[PDB]
Amino acid sequence: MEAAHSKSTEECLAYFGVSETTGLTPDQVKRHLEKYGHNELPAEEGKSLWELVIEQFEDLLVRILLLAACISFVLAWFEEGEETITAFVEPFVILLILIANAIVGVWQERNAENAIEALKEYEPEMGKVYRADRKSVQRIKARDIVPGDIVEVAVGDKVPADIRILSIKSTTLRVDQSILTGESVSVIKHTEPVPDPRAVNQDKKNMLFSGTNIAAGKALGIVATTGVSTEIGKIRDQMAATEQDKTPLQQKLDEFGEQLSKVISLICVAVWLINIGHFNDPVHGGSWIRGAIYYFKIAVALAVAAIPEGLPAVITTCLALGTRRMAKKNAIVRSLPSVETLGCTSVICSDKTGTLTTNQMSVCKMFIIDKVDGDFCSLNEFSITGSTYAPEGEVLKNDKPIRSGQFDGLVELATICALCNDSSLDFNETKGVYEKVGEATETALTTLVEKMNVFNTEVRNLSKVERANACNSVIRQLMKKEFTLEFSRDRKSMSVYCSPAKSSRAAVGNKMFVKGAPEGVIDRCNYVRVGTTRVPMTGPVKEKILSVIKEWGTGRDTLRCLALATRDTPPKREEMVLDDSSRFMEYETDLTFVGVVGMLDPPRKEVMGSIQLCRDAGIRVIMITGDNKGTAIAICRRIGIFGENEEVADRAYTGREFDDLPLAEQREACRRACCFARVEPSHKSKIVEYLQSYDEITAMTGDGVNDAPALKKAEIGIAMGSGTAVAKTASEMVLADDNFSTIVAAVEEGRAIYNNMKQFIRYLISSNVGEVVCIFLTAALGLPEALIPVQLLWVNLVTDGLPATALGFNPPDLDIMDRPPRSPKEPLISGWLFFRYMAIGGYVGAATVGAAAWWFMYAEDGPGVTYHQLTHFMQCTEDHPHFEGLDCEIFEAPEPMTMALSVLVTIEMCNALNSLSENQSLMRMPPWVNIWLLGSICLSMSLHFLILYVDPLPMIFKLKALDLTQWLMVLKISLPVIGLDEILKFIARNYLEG
Ligand SMILES: Nc1ncnc2c1ncn2[C@@H]1O[C@H](COP(=O)(O)OP(N)(=O)O)[C@@H](O)[C@H]1O
Ligand SMILES: [Ca+2]
Ligand SMILES: [Ca+2]
Ligand SMILES: [Ca+2]
Ligand SMILES: [K+]
């Protein structure tokens with residue numbers, strides 16, 4: 001732990017006692033651990049209090065039912081009667097459903113938090129350090145790094161600790177530190193000290209803060225602080241719900257229930273009005289108050305009844321549930337909307353190298369010049385063996401194992417590979433395998449030279465550790481790397497300025513070794529090295545080279561090709577300005593071509609398959625790579641993006657070709673084209689932006705820093721577990737699995753959550769509308785009431801709860817991933833659905849009245865008021881308007897009423913069997929598809945039985961009943977709801993639109 005960033009490199013180096021180039025001794029490490037602990041934070045625990053999670057109150061339509069319970073608790077406090085209890089049950093028929101939803105939500109959210117922390121804490125964060133026990137850089141669990149030791153970090157890496165920069169390898173080091181200082185753009189660094197021991201972070205321009213990202217370049221430094229003593233480790237705890245808000249679908253439904261408060265609140269105040277004429281009726285005596293409170297009670301209870309108090313929970317739930325599922329497919333969701341947004345995606349843009357392909361690169365072919373004579377050019381081709389980055393394998397000409405150092409071309413070739421190279425290898429002892437350190441393209445090279453072994457170095461007697469870099473090291477001892485012109489994606493090449501090693505001879509030849517994309521480099525070559533010789537680059541020579549490149553690119557191996565050339569006579573260091581990266585290309589001119597390497601880079605298994613599924617789901621998949629257009633197109637084909645034979649000149653463009661088009665033509669180009677090549681980061685962004693200008697939901701997949709902009713501009717960015725931190729930081733989802741499939745599953749889930757939301761809404765609406773059709777039909781048809789306050793609270797508690805919340809666990813529709821994606825601005829409720837909402841609610845409203853009616857009329861154990869209702873109800877006093885006054889006051893019988901309440905429950909528990917699927921028959925999507933649903937129904941049906949037979953209970957509600965017949969009736973009335981929907985589903989099916 002150093003308190004200084006205001007000291008020099010040495011002071012700091014000596015402070016811990018380290019060799020800036022070698023790193024801490026196994027004993028210094030064992031010690032600093034003991035003295036400084038591991039590089040991490042305690043945390044890892046409770047991200048939400050068991051009680052916090054409970055605040056699945058505080059929402060919209062939950063506060064309503066919350067308050068409706070208060071009033072029914074005050075009214076019960078001011079209620080005098082020998083019936084001082086049916087009023088205390090009320091507040092618990094309301095609280096009850098609220099509680100039930102609360103638990104499920106809470107349960108679902110806890111399981112998700114867990115599942116996630118599982119995925120996260122799975123793959124350990126690794127670090128790059130120089131340590132004494134190894135000559136080359138090695139990778140250690142970041143948790144293990146301690147103050148003092150030497151850390152290396154480069155473009156795209158995440159700073160693993162708080163670090164004092166020692167040496168900046170690239171011409172410039174650019175770091176992104178938004179997570180800390182809040183500075184929006186990348187900032188510059190230097191190795192000079194900053195005196196002021198008070199200075200703020202923003203000014204510590206010689207430090208790298210653990211948790212920032214390197215946006216550009218590469219550097220080595222010495223670790224000042226670890227763990228909690230970290231600039232970002234202190235500030236963790238400190239508040240701010242910087243955790244976003246609600247998802248667009250969450251905000252869509254939030255508003256739908258808001259204006260359902262209106263429609264409902266009105267229909268309520270309505271009931272209070274449509275009656276209040278029964279303000280005097282003998283029932284509540286006739287008081288100038290006892291009649292408006294009863295009906296005020298019927299309103300509130302009708303409200304609680306209609307209001308989908310489960311809506312705010314079920315989204316939340318489906319959400320956390322979708323999350324938990326992705327988490328299980330090794331997908332990390334960084335931003336809640338992602339899965340939903342993903343659901344309705346039309347276009348999936350994707351990087352090639354490393355995203356579409358495995359990024360496991362090996363050099364397997366290479367070539368130099370053989371003979372150059374007039375229009376004749378010939379090449380020395382070679383083959384390499386070994387698919388991994390292991391330094392085991394052999395070079396082969398004509399199937400014969402050749403000794404690389406035998407060909408002068410291959411010597412320089414190797415020299416260049418070794419020297420123009422920011423990456424290295426490292427052998428993982430635990431896993432027992434050679435792992436790259438830096439970019440794969442570069443590392444492939446490193447491996448190549450370990451296989452070339454041109455100076456026939458003795459290696460057979462070297463540990464699996466030393467054998468990794470041995471040769472390269474040799475080459476490294478042979479020249480001094482003065483500085484390097486970092487690889488830049490515009491010029492698409494990279495160079496290295498070198499002088500003679502021991503300084504044996506000064507001015508005997510300074511060099512620049514160059515490595516880059518063939519086309520550009522070859523254009524910058526004036527000469528062609530022939531062994532030790534050199535001759536002018538000519539037409540025929542070039543053509544020969546390029547043509548073999550073309551061959552290898554489009555070949556059945558789709559080789560990823562790089563060119564190596566040297567500048568024999570560089571400018572003097574004094575003439576070279578390293579300030580503007582722009583002038584580097586010139587510094588890389590008048591080159592001498594040396595040779596070409598063909599890299600192997602396998603497409604991922606699951607990719608072709610995922611592409612298909614997208615094609616069926618109506619989803620466009622576009623490739624946006626920096627790589628060569630020929631190679632790229634080749635690969636699209638292998639990936640299924642293009643047919644093995646197919647003219648693509650109209651649908652595949654290079655950044656250059658693309659930029660040549662007029663703006664208009666660019667916009668359109670995006671619509672038809674599926675392959676963009678040799679494109680800079682800006683292009684990747686622009687292409688998405690275009691897709692977006694068609695009001696479409698665009699997805700961007702990638703792994704590298706040239707992907708960030710597009711990753712960031714898309715609706716969802718999906719990063720690779722393998723890819724850069726930079727790339728991850730700009731993503732909503734991260735495939736740790738690196739599995740491409742998950743993307744598709746991810747779109748299937750958001751398709752589903754939506755469908756689930758719909759059916760929920762369908763059941764709540766069509767049912768609860770029936771419930772209000774019940775009332776506004778009897779009270780208007782001049783019929784005796786069908787339900788009382790606590791009778792409504794019951795049809796509620798028992799059909800607006802777990803049976804509904806259960807729809808959340810509906811399976812995917814059978815066609816879900818077979819129809820085009822939903823426009824995001826689509827009317828939540830279609831016109832044709834409102835009809836179906838009504839046609840169901842209507843039939844529910846009436847079948848519930850005709851049942852109470854039927855009890856009055858055709859019930860063989862009831863009276864027989866036959867058709868007409870015998871006209872009316874106005875037959876109070878004995879033999880009143882004598883129209884067969886053979887009965888007294890059967891107009892208070894608890895039977896006609898429980899008759900309806902019983903049907904309501906049942907007919908509702910029926911069209912919830914209709915909310916398995918939008919438009920699929922129970923013949924295709926049967927009830928057992930959703931088991932969680934069935935248990936809920938039985939749960940409710942059971943609650944209804946209890947209420948009807950546990951003697952103390954029918955008092956508090958209404959008189960029991962039904963033995964066969966009476967129940968068989970409820971059934972005869974309710975069951976047809978299923979027949980009506982199953983025809984209604986027939987309609988919208990054998991006439992389609994969605
Ligand atoms: N580290 C590097 N140094 C020099 N040249 C390199 C390099 N890594 C990549 N190249 C060349 O730059 C070209 C474009 O790189 P880029 O757009 O970043 O990704 P990609 N799919 O093309 O590899 C590559 O196709 C490659 O030939
Ligand atoms: Ca309700
Ligand atoms: Ca890439
Ligand atoms: Ca209901
Ligand atoms: K984004």
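Each residue's number is its place along the chain shown, starting with 1.
This entry, so its header tells us, was determined using X-ray crystallography, 2.8 Å.
Even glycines carry a Cβ here, placed using N, Cα and C.
The Ca(2+) 1 binding site annotation in Swiss-Prot covers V304, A305, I307, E309, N796, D800. In the shown protein chains, 25 other C-beta atoms lie within 10 A of the C-beta of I307 (Ca(2+) 1 binding site).
According to Swiss-Prot, the mutagenesis experiment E309 to A carries the annotation: Interferes with conformation changes that are essential for ATP-dependent Ca(2+) transport. Of all Cβ atoms in the protein chains displayed, 28 besides its own lie within 10 Å of the Cβ of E309 (mutagenesis position). DSSP gives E309 (mutagenesis position) a coil state; it is part of no helix or strand.
Quoted from Swiss-Prot, the note on the mutagenesis of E309 to Q is: No loss of calcium binding. Strongly decreased rate of phosphorylation of the active site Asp residue. Interferes with conformation changes that are essential for ATP-dependent Ca(2+)transport.
Residue environment of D351 (active site, 4-aspartylphosphate intermediate) contains 26 other Cβ atoms, counted within 10 Å of its Cβ in all protein chains. According to Swiss-Prot, the active site, 4-aspartylphosphate intermediate annotation covers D351, on the basis of experimental evidence.
In sequence order, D351, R489, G626, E680, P681, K684 are the residues near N706 (ATP binding site), counting only same-chain partners six or more apart with C-beta under 8 A. If you look up Swiss-Prot, you'll see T353, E442, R489, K515, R560, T625, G626, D627, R678, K684, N706 marked as ATP binding site.
Per Swiss-Prot, the feature Ca(2+) 2 binding site maps to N768, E771, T799, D800, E908; the stated evidence is experimental evidence. Within its own chain, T799 (Ca(2+) 2 binding site) has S767, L904, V905, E908, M909, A912, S940 as residues 6 or more apart in sequence whose C-beta sits under 8 angstroms from its own.
Other C-beta atoms found within 10 angstroms of the C-beta of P789 (mutagenesis position) number 23, with every protein chain shown included. DSSP assigns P789 (mutagenesis position) to a helix. According to Swiss-Prot, the mutagenesis experiment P789 to L carries the following note: Almost complete loss of Ca(2+) transport activity because of reduced Ca(2+) affinity.
There are 12 other CB atoms within 10 A of the CB of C876 (mutagenesis position), with all protein chains counted. According to Swiss-Prot, the mutagenesis experiment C876 to A carries the annotation: Loss of ATP-dependent Ca(2+)transport.
In this chain, no residue six or more apart from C888 (mutagenesis position) has a CB-CB distance below 8 Å. For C888 to A, Swiss-Prot lists a mutagenesis experiment annotated as follows: Loss of ATP-dependent Ca(2+)transport.
Checking the recorded positions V304, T353, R560, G626, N706, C876 against ligand 1 with a 6 Å cutoff on the Cβ atom leaves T353, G626, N706, in sequence order.
DSSP classifies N796 (Ca(2+) 1 binding site) as helix under the three-state reduction. Same-chain residues with CB within 8 A of the center of the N768, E771, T799, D800, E908 CB atoms, the Ca(2+) 2 site residues themselves not counted, are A305, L764, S767, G770, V795, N796, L904. Whole-number maximum of the Cα to Cα distances across the ATP-binding residues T353, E442, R489, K515, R560, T625, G626, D627, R678, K684, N706: 24 angstrom.
Listed in chain order, the extra residues whose Cβ falls within 8 Å of the Cβ center of the Ca(2+) 1 site residues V304, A305, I307, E309, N796, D800 are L65, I94, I97, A303, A306, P308, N768, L793. Within 10 Å of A305 (Ca(2+) 1 binding site), as judged by C-alpha distances, the binding-site residues found are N768, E771; the full candidate list was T353, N768, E771. Within the set of recorded positions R560, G626, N706, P789, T799, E908, no residue has a CB atom less than 6 Å from any atom of ligand 2.
Geometry remark: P789 (mutagenesis position) versus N796 (Ca(2+) 1 binding site), CA distance 11 Å. For the recorded positions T353, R560, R678, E771, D800, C876, a Cα to Cα distance of within 10 angstroms from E309 (mutagenesis position) holds for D800.
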